[PDB]
Amino acid sequence: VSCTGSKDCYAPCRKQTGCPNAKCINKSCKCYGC
């Protein structure tokens, strides 16, 4: 699920669980919360 930035990863982050902040890779997104 290739993303671009944290802000990009915020939408899936949220959708999934709702992490405080997120980390992103141009391969996939990374959540915290979860």
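According to its header, the structure was obtained by solution NMR.
Backbone N, Cα and C atoms are what each Cβ position is placed from, and that goes for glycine too.
For the mutagenesis result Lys15 to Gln, the note given in Swiss-Prot is Induces a change in the third and fourth disulfide bonds, leading to disulfide bonds between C-13 and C-31, and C-19 and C-34. Sequence-distant contacts of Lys15 (mutagenesis position), defined by Cβ-Cβ distance under 8 angstroms and a gap of at least six in the same chain, do not exist.
Cβ neighbours within 10 Å of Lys23 (mutagenesis position), excluding its own Cβ and spanning all shown chains: 14. According to Swiss-Prot, the experimentally introduced change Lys23 to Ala is described as follows: 1000-fold decrease in affinity for shaker B.
Per Swiss-Prot, mutagenesis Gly33 to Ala is noted as: Induces a change in the third and fourth disulfide bonds, leading to disulfide bonds between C-13 and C-31, and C-19 and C-34. Counting every protein chain shown, the number of other Cβ atoms lying within 10 Å of the Cβ of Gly33 (mutagenesis position) is 12.
Under the DSSP three-state reduction, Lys15 (mutagenesis position) is assigned to helix. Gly33 (mutagenesis position) falls outside any helix or strand according to DSSP and counts as coil.
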